[PDB]
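What follows is a set of notes on a single structure, which appears directly below.
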Amino acid sequence: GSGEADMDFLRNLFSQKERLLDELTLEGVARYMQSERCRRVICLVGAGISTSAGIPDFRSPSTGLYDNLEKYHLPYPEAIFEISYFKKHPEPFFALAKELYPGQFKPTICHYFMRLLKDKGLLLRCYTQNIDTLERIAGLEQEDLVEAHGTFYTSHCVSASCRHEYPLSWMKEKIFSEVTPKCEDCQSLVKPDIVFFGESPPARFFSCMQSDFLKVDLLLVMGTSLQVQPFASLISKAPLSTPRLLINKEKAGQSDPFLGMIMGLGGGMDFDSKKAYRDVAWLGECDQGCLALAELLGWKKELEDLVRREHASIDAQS
Ligand SMILES: [Zn+2]
């Protein structure tokens, strides 16, 4: 390949060992988090943090969700999230969005735990797979978040020459009234800032992925398998001394041999080999693990009060 020199040029430009936990347990993590050294925490979260809110298993065809979409005849399943298809045929996506827009679910204990991390100046960043808006509803702000698949909170005209922004109430009204949103300036489609196939993600995603893991003191991985992009790559970016806690129902089994080898060679999770020194798995429901961890930090009541207050505020304002 005559391209190898160019690939070497870029790789050289973009190229980037203590035991800090006294014990590989939740209790050890909680003590570490109270130590001076634990200043910057990154959470990586997936669908398991929202199950307890009632968010459905979207893999199942058996719930409300997709029946309404038969009439559209998609040419392949991903077409509903592909930008060139959306531009010609926006209706299927907007029919799905009607189900997915927030309003019907509240954040979980796990979300509010991340709100406490923010309140306490510990949260460097939350990387989320989810598109349920629950992190934002819990009070994490855009600067706190890298939403891997984007967000329904913000919306923009799709034309690169315009890119007018529209607020959630403007969109939600249109979607609920089954009016396809058009830009008032240029008449192009307006879509929520969900990152479609074929679309560029916000630049800040890469910049955060390239910076944040250089000086992170603790990774909290909740409600996701380790073998999911981009998370597989991001945990292996942390400093070798940085402790990493997984809170999830189950540890995933092996999913592929390249990804598996890569993990093992690259500084993937090691909870229980003879070389284990910094990774902890806590297996159970995300809410239960965050309750437990909060109790260890002396935050039980603060967290309880926060959940109750915020849930009541959602009731009051619905
Ligand atoms: Zn426009």
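Residue numbering: from 1, along the chain as shown.
When the header is checked for method, it gives X-ray crystallography, 1.6 Å.
Yeah, the Cβs are placed from backbone N, Cα and C, and that goes for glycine too.
Pulled from Swiss-Prot, these are the features on record:
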type     : residues                                        : note
BINDING  : 47-51, 57-59, 129-132, 224-225, 248-250, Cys286 : NAD(+) binding site
MUTAGEN  : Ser60 to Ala (Swiss-Prot position 98)           : Inhibits deacetylase activity
MUTAGEN  : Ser62 to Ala (Swiss-Prot position 100)          : Reduces deacetylase activity
MUTAGEN  : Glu78 to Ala (Swiss-Prot position 116)          : Reduces binding for the peptide inhibitor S2iL5
MUTAGEN  : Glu82 to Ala (Swiss-Prot position 120)          : Reduces binding for the peptide inhibitor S2iL5
ACT_SITE : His149                                          : active site, proton acceptor
BINDING  : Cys157, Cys162, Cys183, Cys186                  : Zn(2+) binding site
MUTAGEN  : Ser241 to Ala (Swiss-Prot position 279)         : Reduces deacetylase activity
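Features per Swiss-Prot, on structure.
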| residue | record | DSSP class |
| --- | --- | --- |
| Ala47 | NAD(+) binding site | helix |
| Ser60 | mutagenesis position | coil |
| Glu78 | mutagenesis position | helix |
| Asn130 | NAD(+) binding site | coil |
| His149 | active site, proton acceptor | coil |
| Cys157 | Zn(2+) binding site | strand |
| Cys162 | Zn(2+) binding site | coil |
| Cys183 | Zn(2+) binding site | coil |
| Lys249 | NAD(+) binding site | coil |
From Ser60, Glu78, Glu82, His149, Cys186: recorded positions whose CA lies within 10 A of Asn130 (NAD(+) binding site): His149
From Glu78, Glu82, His149, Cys183: recorded positions whose CA lies within 10 A of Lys249 (NAD(+) binding site): none
Residue with minimal Cβ packing [other Cβ atoms within 10 Å] among the mutagenesis positions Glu78, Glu82: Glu78
Chain break of 7 residues - Cα distance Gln16 to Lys17 (Å, rounded to integer): 16
Other residues, Cβ within 8 Å of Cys157, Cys162, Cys183, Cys186 Cβ centroid (Zn(2+) site): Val158, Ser159, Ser161, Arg163, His164, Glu184, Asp185, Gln187, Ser188, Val190
Distance, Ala47 (NAD(+) binding site) to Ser62 (mutagenesis position) (CA atoms, angstrom): 18
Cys162 (Zn(2+) binding site) versus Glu78 (mutagenesis position) - Cα distance in angstrom: 26
Inter-residue C-alpha distance, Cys157 (Zn(2+) binding site) and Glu82 (mutagenesis position) (nearest angstrom): 16
Nearest-integer angstrom distance between the alpha carbons (Cα) of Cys186 (Zn(2+) binding site) and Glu82 (mutagenesis position): 22
Nearest of the recorded positions (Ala47, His149, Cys162, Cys183, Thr224) to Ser60 (mutagenesis position), judged by Cα-Cα distance: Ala47
Euclidean distance between Cα atoms of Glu82 (mutagenesis position) and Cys162 (Zn(2+) binding site), Å: 20
Packing count at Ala47 (NAD(+) binding site) (other Cβ atoms within 10 Å of its Cβ): 21
Where the C-beta lies under 6 angstroms from ligand 1, the matching binding-site residues among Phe58, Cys157, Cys162, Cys183, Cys186, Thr224: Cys157, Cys162, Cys183, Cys186
